[PDB]
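I have placed the structure first, in the form of C-alpha cells, so that the comments after it can refer back to it.
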Amino acid sequence: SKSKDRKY
Amino acid sequence: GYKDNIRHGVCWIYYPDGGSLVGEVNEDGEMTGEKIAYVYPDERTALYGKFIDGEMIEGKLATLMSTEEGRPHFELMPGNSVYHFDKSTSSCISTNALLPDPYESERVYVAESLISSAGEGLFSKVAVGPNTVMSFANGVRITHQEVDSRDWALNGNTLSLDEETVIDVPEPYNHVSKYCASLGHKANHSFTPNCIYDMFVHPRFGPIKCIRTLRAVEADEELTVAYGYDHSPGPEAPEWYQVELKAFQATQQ
Ligand SMILES: Nc1ncnc2c1ncn2[C@@H]1O[C@H](CSCC[C@H](N)C(=O)O)[C@@H](O)[C@H]1O
C-alpha cells in the first residue's frame, strides 16, 4: 500500500 | 447527599497509550460534567472542563498540580486556550489548523532535517526518557483505495491508521504556515529509528497515531521513525526509500 505503517 | 461511597468519588479511566479521563462519573458511569478532564501521558498536562460521555466539549488548558485522595487538583493556564473534540473528516483536517497541541508544543519543534535532501524534520525540545509520546500524527481520513490508486508523488506522508483508513496531510497543510495543530507528519524515516508510530486516542483529534520514543532522546536530537512500506508486495515505496533500504541491507552484511 502507498502509505506508512500498515500491518501486513 | 455527600457521603464516603463510590457514587461520590472520582474515577480515572486510562487508555492503553497512557492518557486518561478523570472526574466524577454520572449515574450511568459516564464522564459527563463541567469538571471532567483529559490528562495527557505526562500525567501533568490536562484539558479540563465540559465533557459529555468522555467527549471534550470545552477543555481549558490546565496543569495537574497534585492528587488528594485520588482527586485531581488543577491549575488553569493563562491565555483562555480552549479545545474541543474535532476529529478530521475526508475533507477537513481541523477547525483550528493553526492552533498547536499544547503537550506537543513543549516537546518537539520543526527544523531542517540532518538527513541530506530530506526537507524538514522533527526535533526534541528537551531530554526525554524511553516510551515518551512526543508528537501526534493527525490528518484527513481517506481510503486505502484512493491512496493506492494515485501517484506516489501524492503519498509522501500518507499513514495507515487501520485496514479501513489512511491519514493524509495533503498540500498545503504539509507546510507549518498552513497547518501546525499536530506535527507528527514532520518526522523523517530511518531504518535505525529512535521512535515508533504507536496508536493514540486524542481528545481533540480522536483515534490517531503518535510518535513515541524507544529510548532516551537528548534535547535537539532528530526524531525518526520507520515508515514501514512493504518490501515484498521489489518494494512498493518511493525511490529514496528503496535506495536507503539497499544501503541498510548492505550494513547488515
Ligand atoms: N530518510 C529519508 N531520506 C530522504 N527523504 C526523506 C526521508 N524521510 C523522509 N523523507 C522526505 O520526507 C517526506 C515525508 S514527510 C516527513 C517531513 C518532510 N521531510 C517535510 O519536510 O515535510 C518524503 O516524501 C521525503 O521527501
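One is the number of the first residue shown, and numbering goes on along the chain from there.
Recorded method is X-ray crystallography, 1.4 Å.
Cβ atoms here come from the backbone N, Cα and C positions, even for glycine.
Annotation of the published mutagenesis B:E112 to A (Swiss-Prot position 220) in Swiss-Prot: Increases near-attack conformations; the original residue is retained in the structure shown. In the three-state DSSP classification, B:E112 (mutagenesis position) falls within a strand. Around B:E112 (mutagenesis position), the same-chain residues at least 6 positions away in sequence with a Cβ under 8 Å from its Cβ are B:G119, B:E120, B:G121.
Residues annotated as S-adenosyl-L-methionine binding site in Swiss-Prot: B:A118, B:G119, B:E120, B:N188, B:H189, B:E244. According to DSSP, B:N188 (S-adenosyl-L-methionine binding site) sits within a strand segment.
One mutagenesis experiment catalogued in Swiss-Prot, B:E120 to A (Swiss-Prot position 228), is accompanied by this note: Increases near-attack conformations. Mapped onto three states, the DSSP output places B:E120 (mutagenesis position) in strand.
One entry in Swiss-Prot concerns the mutagenesis experiment B:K186 to A (Swiss-Prot position 294). Its note says: Significantly reduces the catalytic activity.
Within 10 Å of the C-beta of B:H189 (mutagenesis position) we count 20 further C-beta atoms, all protein chains included. Quoted from Swiss-Prot, the note attached to the mutagenesis of B:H189 to A or G (Swiss-Prot position 297) states: Abolishes methyltransferase activity.
For the mutagenesis of B:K209 to A (Swiss-Prot position 317), Swiss-Prot gives this note: Induces a reduction in methyltransferase activity toward TAF10 but an increased methyltransferase activity for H3 and p53/TP53. The structure shown keeps the original residue. In the three-state DSSP scheme, B:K209 (mutagenesis position) is classed as strand. All chains included, 27 other C-beta atoms sit within 10 angstroms of the C-beta of B:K209 (mutagenesis position).
Less than 8 angstroms from a Cβ of chain A: among the recorded positions B:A118, B:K209, B:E244, that describes B:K209.
Cα of B:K209 (mutagenesis position) to Cα of B:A118 (S-adenosyl-L-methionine binding site): a span of 22 Å.
Proximity of the recorded positions B:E112, B:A118, B:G119, B:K186, B:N188 to ligand 1, judged by a Cβ distance under 6 angstroms to any of its atoms, singles out B:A118, B:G119, B:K186, B:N188 in sequence order.
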